[PDB]
Amino acid sequence: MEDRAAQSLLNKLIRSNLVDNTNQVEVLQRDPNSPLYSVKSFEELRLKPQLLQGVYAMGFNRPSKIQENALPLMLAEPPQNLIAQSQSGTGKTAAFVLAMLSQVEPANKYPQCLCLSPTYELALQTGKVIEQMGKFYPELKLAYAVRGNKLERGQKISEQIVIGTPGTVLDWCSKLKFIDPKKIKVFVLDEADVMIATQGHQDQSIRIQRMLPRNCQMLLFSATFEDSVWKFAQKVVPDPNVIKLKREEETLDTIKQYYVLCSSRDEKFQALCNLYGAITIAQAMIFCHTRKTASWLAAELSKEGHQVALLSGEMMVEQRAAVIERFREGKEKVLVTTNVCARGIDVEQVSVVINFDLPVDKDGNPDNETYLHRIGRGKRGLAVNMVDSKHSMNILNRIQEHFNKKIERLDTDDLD
Ligand SMILES: Nc1ncnc2c1ncn2[C@@H]1O[C@H](COP(=O)(O)OP(=O)(O)O)[C@@H](O)[C@H]1O
């Protein structure tokens, strides 16, 4: 099961800047003999003038934690292959786009750089960065090799850069002969953790990678390294330098955890209204299990005079992005959401979490990951868990068992 694409898109639509990470980058140089090399500025990388111009113009002062290690590896001569894993928002897309723009020679009117995205909508996000960093390349044009593109059989395309989805790209490189694969200098496999979702996407990617010149630079980027992601990368990127950055560790040290005992949904709703009655609820998210519950809760709250924003799956991703952004600006004080709609999403400016229903997995057990990632976000936070059965009480006790910190009982009416 992979809702992966949607989540990856939403995270991009709302991302405004680099996520802060304090762990150190792990580099496994292809040759264990050769030393490690890092940079601390773009100038140190002797970039093509107009490319450097584009980099500053889009607001980048210096390379990010991950770029410090990737850029030099990618700009090495002769071109080395790279597998880079790091959580989203750490500068992976800016990196390989910089890589592509370095190798691309606008003089030559054929595809020189090829990037595979898992979906057209994600392709457009990469496409956005390219148009922006390479805005001082006059003759640089972009092509989308996607199922939607209605290109009629004919001559080869003249765009120096192609982005697209495995299925369409393979055809363009073979059957429909829109691209000469042997002329590709740089091949990027983006969002590997998302592309493994379809068995089809894997096989197609591999079969494309095999048509490339053997000295083509292969770059594969990924947020996570599940065993499946790893064994796939090994099949796509031969002789790889490997960059790994450990995901930031969420911390419940600065957070107050409560739970309220209830007997029905109607009581959970009253506990919550009481909570509004006591403290001013703002910058808060309320998590429900089903879309049915979320829309009901939001309707009931509105009726009680509380304005809330709903975040459920019937909304297009762009709509969820607009809501989330209003929530960040403080235009919205409270966000009601289903679990799935918020899973993995890096919503910012959240001081208060209300688990209207407790987070569980497909089976029925405590979803410790999701809990920690919600609550964790030395800044003070509030977390309130609504328990409404002996069963959901068990879940809470098992959550309080996993972590070794107590969830203090909170009496509905007594909230001093
Ligand atoms: N060197 C840099 N300096 C400042 N900001 C950057 C730099 N590289 C990327 N960013 C910004 O950080 C955010 C994450 O970049 P991105 O490459 O999209 O992350 P990823 O591809 O790893 O998900 C984006 O908003 C991007 O504009």
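Each position is counted from 1, following the chain as shown.
Just so it is clear, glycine is given a Cβ too, placed from its N, Cα and C backbone atoms.
The domain 'Helicase ATP-binding' annotation in Swiss-Prot covers 73-243 and is backed by sequence analysis.
Cβ neighbour count for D171 (mutagenesis position): 18 (other Cβ atoms within 10 Å of its Cβ, all protein chains included). Experimental mutagenesis at this site is recorded by Swiss-Prot as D171 to R (Swiss-Prot position 223), annotated: Impairs interaction with NUP214 and RNA.
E191 to Q (Swiss-Prot position 243) appears in Swiss-Prot as a published mutagenesis result, with the remark: Loss of activity. The secondary structure of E191 (mutagenesis position), as reduced to three states from DSSP, is coil rather than helix or strand.
In the structure as shown, the Cβ atom of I206 (mutagenesis position) sits within 10 Å of 15 other Cβ atoms. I206 to A (Swiss-Prot position 258) appears in Swiss-Prot as a mutagenesis experiment; the accompanying note says: Impairs interaction with NUP214.
Under mutagenesis, Swiss-Prot gives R207 to D (Swiss-Prot position 259) with this note: Impairs interaction with NUP214. Its Cβ taken as reference, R207 (mutagenesis position) is surrounded by 13 other Cβ atoms within 10 Å in the chains shown.
The note that Swiss-Prot attaches to the published mutagenesis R210 to A (Swiss-Prot position 262) is: Impairs interaction with NUP214. Taking the Cβ of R210 (mutagenesis position) as reference, no residue of its chain lies under 8 Å away while being at least six apart in sequence.
With 4 residues unmodelled in between, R377 and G378 have Cα atoms 12 angstrom apart.
Across the structure, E191 (mutagenesis position) and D171 (mutagenesis position) are spaced 21 Å apart at their Cα atoms. Counted within 10 Å of its Cβ, the other Cβ atoms near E191 (mutagenesis position) come to 27, all protein chains included. Rounded to a whole number, the distance between the Cα atoms of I206 (mutagenesis position) and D171 (mutagenesis position) is 13 Å.
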